[PDB]
Amino acid sequence: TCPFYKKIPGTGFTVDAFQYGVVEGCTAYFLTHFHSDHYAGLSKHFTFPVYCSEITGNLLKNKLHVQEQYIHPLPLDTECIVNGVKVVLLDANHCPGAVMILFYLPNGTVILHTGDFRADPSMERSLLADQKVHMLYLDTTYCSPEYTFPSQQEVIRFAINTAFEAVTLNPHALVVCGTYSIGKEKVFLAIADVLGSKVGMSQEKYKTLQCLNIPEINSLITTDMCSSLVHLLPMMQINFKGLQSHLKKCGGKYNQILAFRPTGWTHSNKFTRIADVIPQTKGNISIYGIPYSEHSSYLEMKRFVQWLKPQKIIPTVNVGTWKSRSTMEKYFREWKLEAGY
Ligand code: NI
C-alpha cells in the first residue's frame, strides 16, 4: 500500500509509486528520475500513463522495455496540462534526466515535489521565482548539520589533478572508476578528457550512457576496453581483490591501478579537507574515496527552504524512524523562526 507522502492531494497523481500494484484513484504516475528505489516495480508489462523527462523516458523504453504508448515525456521549464491539471518539470541538479515537479491544483494550492535534488542558488531564478508554494515534498537525505561536503567543481579538480599526476609519472598506470547507477558521469568524463582517452566499459553500461543526451558522447566512450586507459567497473568490484583480478585481464599492458569510488558523505568528511584526502594502498593498487554528492548538503537545503518559505514541509527521505522525523521537524522550526515566515 502506497504511503501518503507519495500521493498528491486533489489530483489523480502519484510520484515514484510503482511498487504498490494498481494504486486506487491514480490516473497518471509521475517518475522523477531513473534510480532503482524510485522506479521499483516498472517493467514491459506496465499499462498506465507514465509522465517524466525525455531522458528518463529513453531509459524506461531501452533498459526496462516499457512500451512506447505508455511513455509521456515532457519538456522542461514549460507549462503543460496533464489530465486537466497544470504542471511544470524543473531540473533537479541530481542525475541525468532528474526533475522536480510543480503542481498547480484546481483549488489554488501550489505544490513542489523535489524528487531527489542538490539545491542550488540558480533555482532561485527558475520558474519558482514567480509564485508562492503552499506544500514542499522535500529530499531530506542529508538533513543534519554534520553533513558537509565540497562543491562538485572542487571534487572534480581533485580527481583530474590526481589522475594526471599519476599517469604522467607512470604511463603504464590504468585508472578505474566505480559505478552502480546513472549519475556522477562528470567523474570519469573529466578524468578521461585530461588523459586524452575514451572511457571503456561493458556493453550494458554503454547502452545506458547512450540514453542520456550527453553532447558528443560518441567521441567520449567506447566498448573497446584495450584502446582506453580509463575503465568503468561495477562499484562492488572496487576493492583490492577485484582490482587485482581486473589487472590480470589487461594482458600486461598495465602495471599499476589508481581507482576512484565516488560515494556520498562518509564520516571522514567530519575531519578531512578534500585537499588532504589520501588513498588506501596495497602494492601497485591505490583506492580513493571521493565525496561527490548529488544530494543537497545541510547548508544548501536550509538556504533553499528559507528562500522558498513553504507553508508546510513533507519529508520524503529518513521517514522510517521517530528519531529521524523529530530531528527533521526541529530543524524546519529553527529555519522558519530564524527567517521569519
Ligand atoms: Ni536518486
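Numbering, chain A: per Swiss-Prot, residues 700-1040 in sequence.
Per the header: X-ray crystallography, 1.5 Å.
Any Cβ shown, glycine's included, is placed from N, Cα and C.
The Cβ of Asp838 (mutagenesis position) has 24 other Cβ atoms within 10 Å, all protein chains considered. Among the mutagenesis experiments that Swiss-Prot reports, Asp838 to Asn is described with the note: Impaired nuclear focus formation, reduced interaction with PIAS and increased sensitivity to cisplatin.
Taking all protein chains in view, 22 other C-beta atoms sit within 10 angstroms of the C-beta of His994 (mutagenesis position). Under its mutagenesis entries, Swiss-Prot includes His994 to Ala with the note: Impaired nuclear focus formation, reduced interaction with PIAS and increased sensitivity to cisplatin.
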